[PDB]
Amino acid sequence: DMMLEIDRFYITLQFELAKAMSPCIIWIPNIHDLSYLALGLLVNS
Amino acid sequence: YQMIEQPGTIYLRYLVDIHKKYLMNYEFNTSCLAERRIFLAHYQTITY
Amino acid sequence: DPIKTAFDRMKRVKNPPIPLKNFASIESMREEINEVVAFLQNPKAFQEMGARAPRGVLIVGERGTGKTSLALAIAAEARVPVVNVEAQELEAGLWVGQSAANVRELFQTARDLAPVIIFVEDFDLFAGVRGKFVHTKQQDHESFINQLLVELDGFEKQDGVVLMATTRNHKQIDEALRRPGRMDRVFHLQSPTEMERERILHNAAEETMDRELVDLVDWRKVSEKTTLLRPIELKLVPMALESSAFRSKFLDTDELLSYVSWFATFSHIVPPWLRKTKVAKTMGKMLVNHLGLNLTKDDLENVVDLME
Amino acid sequence: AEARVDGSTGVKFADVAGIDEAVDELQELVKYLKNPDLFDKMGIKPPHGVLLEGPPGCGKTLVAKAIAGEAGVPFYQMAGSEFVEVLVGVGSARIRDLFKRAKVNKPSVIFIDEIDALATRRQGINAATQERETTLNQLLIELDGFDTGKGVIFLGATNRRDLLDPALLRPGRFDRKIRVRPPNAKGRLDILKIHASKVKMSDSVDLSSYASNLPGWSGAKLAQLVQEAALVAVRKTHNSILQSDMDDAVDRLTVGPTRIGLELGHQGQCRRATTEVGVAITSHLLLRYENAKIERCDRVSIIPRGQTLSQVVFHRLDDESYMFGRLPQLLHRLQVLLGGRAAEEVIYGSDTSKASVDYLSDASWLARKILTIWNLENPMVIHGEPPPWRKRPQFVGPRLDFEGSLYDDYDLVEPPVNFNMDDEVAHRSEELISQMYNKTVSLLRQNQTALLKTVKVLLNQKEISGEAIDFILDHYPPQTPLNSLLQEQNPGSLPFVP
């Protein structure tokens, strides 16, 4: 239950930072790699 | 690199340039007759 | 705790995007829709009369028919709060049996506020037929579906909660979940008919674009051109018609960017009475005439018989 | 581990029906649990464990609960999948604790459901495999260490005996292996009576007909049938389950529920009607003229149901006629299979369709099984061939289970060496198929008014019965002219009221 917390905190900090320095252009290479936490993050975003 | 040769990077440059001027934030007007037609023609001339 | 973060997302629906009176292909089962709505607005009324209230309603159809909008219209007619629970939080893929406690908490917090709606989209992805998954995706799914079955079989406890679930095909759901008592009503939404399409398209013509261009369009041809579409596409048809009609003339890009940017910038300062003044109404007309952007009937006629 | 120690399980042998052979066999264990000293004085060693093998829904757990209730002994029920965890060694500890608890309360009955989850064979075709092996070894050690005079009876239920470890099948661990067969017609009748005793029933429902007309149905399936009929009666606001509710539930389980106005054009529907009516008419004519030992067409429908656009319900004959399939019976069944394409040829001329090729497949295989596998003709063959296409025996589609199955070779195939005998066999098969096709076309062409009248009646009503087809055949003798049918006011009308 610790890896999930680390990943969730990391991705929420990524999205909060991307909000903070708006406007911003986000590049996401190799989306074929994606696991459930990031899918939920992107669906919610 | 004449104008006709590549439409994809041209559309990408249009997207970036419209992104540059905060022009998504004024997404649409719903105005009486003129601003709507101008934005409609602009929306068409982006994609084709 | 996914349950509490999902239950933080209540939405007291009052104005649906597509109302039930405007929704198409629903008249063949609208009696069951009204019965479900009557149960939701007063679960005690269904309690006192003793008949089995509809505990579950499944809506099936194609991607885009407005199944979520149909659920929103039903809830707005019912005036009951809804919760949008996604498929991701249900399948907590870290411990075996966490979905059991998840669905138990969801049902417990639903009973504490019932009558409510538990709305799930893409119900086919996680609650499909058993046995199709082979590698380590059986025990957790079996426990989840067993907890669902034991929660839908509440022994005459009509709290007032119903499960608005969305699937794409009727076969993919498990047969044990297809039985009545657990799954009471089934709404099959496939495609609108010609005259319903005509009415929805004319409403879209009235609510989206310039009204003065509505009469010049032969909407019968347009309705015969959009037969395989869905009500949201019937709403977005006039946008594409105006775009493709403005496509016909020979015009440049940069002037349209210039005017778009100018009207974007200087719409923040101008007064509203000056915006709607008749002088402003006659300003737009010769602005259009000077730009040569006069949209005509024949342009859109050639457009509509040009599309597929 | 909450192994439920129930003083009375609530299930006795009166609640078990149609499993009478296994009940008679397990009465010995019930007696041993009653007076173990009687077995002790005779020097009789009771079995260490008993394997209940069979299809799911046959009530093996119900049978074990009945044994425990009749014996009046503690009953420790647990599933095998509950012994499979992530931490290695927990399942062996649970096995030891369960056996210790059973040994404390003697006499007792231990029951392990789905033992194939633990005793999966090491097939040669994570640490979970090691954990399963350790738990299975612990179970073997516990079973081997049992003294017979301690009065503890072990039962293991399984649905797949092929997946079981042969070590457990050795004597001393599973001494008795009892096969729980599906209930017979009398057994299904008794099960239906038991399940209908719990729900308000109408006197018009005849349970014997549904017991006879649903072969292979388990007791759980009959309970689901009764529950679905009760649900239909609730939906139809009936005070009791009528015979119509029974028929609706039967049709829902067999061919599925009816759709809502999902119909294709008239062109693609008349073809299916022609195929099904031609098959039914050919079967009825073969019954009428040559007294064939074939099945009977009960009803024909063209309304889509489940995933089938059309259906012909066929009444299944008794199994005693399903073993000695003679050459005339197989030839008549080949004629029945070819009757669909015969109807397409005599009705729609030389422009046939795809809807009659499927039957044309089965006949094209069946004659091969006449010539190679069964070797019924008498130029003897040297080798058989396997079916290139395999189709499962099923519902309203044609029987193809006259010898148990159609697409199942009984391991009688050999690879060929000489290739001339192969073309000789192909020539003989083509000759037989062409001869039977010509015969069924000649038979169907002699009765055109009855076939066309049945097609029109089925196209109008969307359903027809076998007795209606028989009445059409009686009212239309052979060699009547077509103007008699074409001069009627309404061809799709039947004056018979069942």
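Chain D is numbered as in Swiss-Prot, which gives 417-541, 551-923 for the residues shown.
So how was this one determined? The header says electron microscopy, 3.2 Å.
Even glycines carry a Cβ here, placed using N, Cα and C.
According to Swiss-Prot, the ATP binding site annotation covers D:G470, D:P471, D:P472, D:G473, D:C474, D:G475, D:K476, D:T477, on the basis of sequence analysis. DSSP classifies D:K476 (ATP binding site) as helix under the three-state reduction. Other Cβ atoms within 10 Å of the Cβ of D:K476 (ATP binding site), summed over all protein chains shown, number 25.
Neighbour count (other Cβ atoms within 10 Å of the Cβ, all protein chains): 23 for D:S524 (mutagenesis position). In Swiss-Prot, the entry for mutagenesis D:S524 to P states: In arcl/ftsHi1-1; Pale seedlings. Smaller and more numerous chloroplasts with abnormal thylakoid morphology. The structure shown retains the original residue.
Around the Cβ of D:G475 (ATP binding site), the same chain contributes D:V432, D:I435, D:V605, D:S643, D:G644, D:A645, each under 8 angstroms and 6 or more positions distant in sequence.
Excluding D:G470, D:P471, D:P472, D:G473, D:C474, D:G475, D:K476, D:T477 themselves, the residues of that chain whose CB lies within 8 A of the CB mean position for the ATP site are, in sequence, D:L478, D:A582, D:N584, D:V605, D:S643, D:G644, D:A645.
Fewest other C-beta atoms within 10 angstroms, among the binding-site residues D:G470, D:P471, D:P472, D:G473, are seen around D:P472.
Of the listed binding-site residues, namely D:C474, D:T477, the sparsest Cβ surroundings within 10 Å are found at D:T477. Cα-Cα distance from D:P471 (ATP binding site) to D:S524 (mutagenesis position): 26 Å (rounded to the nearest whole number). Spacing of D:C474 (ATP binding site) relative to D:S524 (mutagenesis position) is 23 Å (Cα to Cα, whole number). It is 25 Å from the Cα atom of D:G473 (ATP binding site) to that of D:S524 (mutagenesis position).
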